[PDB]
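Trainee: Just dropping this structure here.
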Amino acid sequence: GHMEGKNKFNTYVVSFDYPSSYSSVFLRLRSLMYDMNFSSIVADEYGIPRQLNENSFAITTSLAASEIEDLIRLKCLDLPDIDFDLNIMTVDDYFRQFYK
């Protein structure tokens, strides 16, 4: 079996965009994140376990960015409705914007 290849679990960050009026709605989607492989903490480039629970989140997946998107957006069928827009990026790409 192809255990190889996907022996490299990467680390991504997802930046969700949505107005605060949908926070009550989004609480469903957030619960989906942690039900999935997403996390609230990830180490930065220095090595500090950062909290993401502002706006972005992280995941140890190795699928592609638009694959993470599809994963999340198909979980939107659980929640009522929220116009959210997410940007997947790698964790490194994330912390390079938000510093110490």
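We number each residue from 1, going along the chain as drawn.
How was it done? The header gives solution NMR.
Using the three backbone atoms N, Cα and C, a Cβ is placed for every residue, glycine included.
A mutagenesis experiment is reported in Swiss-Prot for this position, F16 to A (Swiss-Prot position 14), and the note states: Still digests ghoT RNA. Mutagenesis annotation in Swiss-Prot: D17 to A (Swiss-Prot position 15), described as Still digests ghoT RNA; the structure shown retains the original residue. The note that Swiss-Prot attaches to the published mutagenesis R28 to A (Swiss-Prot position 26) is: Slightly impaired digestion of ghoT RNA. Experimental mutagenesis is annotated in Swiss-Prot for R30 to A (Swiss-Prot position 28), with the remark: Reduced digestion of ghoT RNA, less efficient neutralization of GhoT in vivo. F57 to A (Swiss-Prot position 55) appears in Swiss-Prot as a published mutagenesis result, with the remark: Reduced digestion of ghoT RNA.
Give me the structural setting of these features: burial, nearby parts and distances.
Mentor: When secondary structure is read from DSSP and collapsed to three states, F16 (mutagenesis position) falls in the strand class.
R28 (mutagenesis position) falls within a helical segment according to DSSP. Around the Cβ of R28 (mutagenesis position), 14 further Cβ atoms fall within 10 Å across all displayed protein chains.
Of all Cβ atoms in the shown protein chains, 16 besides its own fall within 10 Å of the Cβ of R30 (mutagenesis position).
If you take the C-beta of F57 (mutagenesis position) and look for same-chain residues 6 or more apart in sequence within under 8 angstroms, you find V13, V14, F16, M33, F38, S39, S40.
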Trainee: Given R28 (mutagenesis position) and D17 (mutagenesis position), what distance in Å do their CA atoms have, once rounded to a whole number?
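Mentor: Cα of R28 (mutagenesis position) to Cα of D17 (mutagenesis position) measures 15 Å after rounding.
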Trainee: Can you name the residues of this chain that are 6 or more positions from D17 (mutagenesis position) yet have a C-beta less than 8 Å from its C-beta?
Mentor: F84, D85, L86, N87
